[PDB]
Amino acid sequence: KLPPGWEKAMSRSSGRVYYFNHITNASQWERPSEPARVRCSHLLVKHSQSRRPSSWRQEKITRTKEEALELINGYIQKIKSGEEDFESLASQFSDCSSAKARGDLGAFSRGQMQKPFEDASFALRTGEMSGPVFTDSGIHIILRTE
């Protein structure tokens, strides 16, 4: 039972059971339910410890890692509440020129991407979204589209 990476937990505030994934950092109340290639979109928030602390939006990225996590956490909130489309937030705020494609990164096999990014992408099912995903480039929201 439970697909790869998925676990069961309990809210400390309500005692209600929920489900979460260690590889993707996704979490949800609903019970969840390997290809050669996957296609994902992403939204990257960089921080001052990113490998290259620079992006098309900002010549020198100054924010802290914890500050980047709070932006990512707020963007996920906007996405899950339906206040904002994933594509609209990536186009505007992703610290990566994949923003021009609304976050699309194309299709890729294993062996190309940063490993935690790769592991998260291949643990997502088509249509699913990650929680914060930590890599040397910063913090990612990943959306698997194929």
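Swiss-Prot numbering applies to chain A: residues 6-38, 51-163, in that order.
Looking at the header, which is where the method is noted, we find X-ray crystallography, 1.9 Å.
Even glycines carry a Cβ here, placed using N, Cα and C.
The feature domain 'PpiC' is assigned by Swiss-Prot to 52-163. For the mutagenesis result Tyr23 to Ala, the note given in Swiss-Prot is Reduced affinity for KIF20B. Swiss-Prot gives this note for the published mutagenesis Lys63 to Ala: Loss of peptidyl-prolyl cis/trans isomerase activity. No effect on the interaction with IRAK3/IRAK-M. Abolishes IL33-mediated increase of IRAK3/IRAK-M protein levels. Record note (Swiss-Prot), mutagenesis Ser71 to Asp or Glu: Loss of peptidyl-prolyl cis/trans isomerase activity, nuclear localization and cellular function. The unchanged residue is displayed. In Swiss-Prot, a published mutagenesis experiment is listed as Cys113 to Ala, annotated Loss of peptidyl-prolyl cis/trans isomerase activity; decrease in DNA repair of double-strand breaks by homologous recombination slightly less efficient than that observed with wild-type protein. No effect on RBBP8/CtIP.
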Rounded distance in angstrom between the Cα atoms of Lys63 (mutagenesis position) and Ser71 (mutagenesis position): 8
DSSP three-state assignment (helix, strand or coil) for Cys113 (mutagenesis position): coil
Between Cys113 (mutagenesis position) and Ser71 (mutagenesis position), the C-alpha gap once rounded to whole angstrom: 9
DSSP residue counts for the domain 'PpiC' (52-163), split into helix, strand and coil: 39 helix, 26 strand, 47 coil
Unmodelled segment of 12 residues: Cα separation of flanking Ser38 and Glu51 in Å: 15
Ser71 (mutagenesis position) and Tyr23 (mutagenesis position), Cα-Cα, nearest whole angstrom: 37
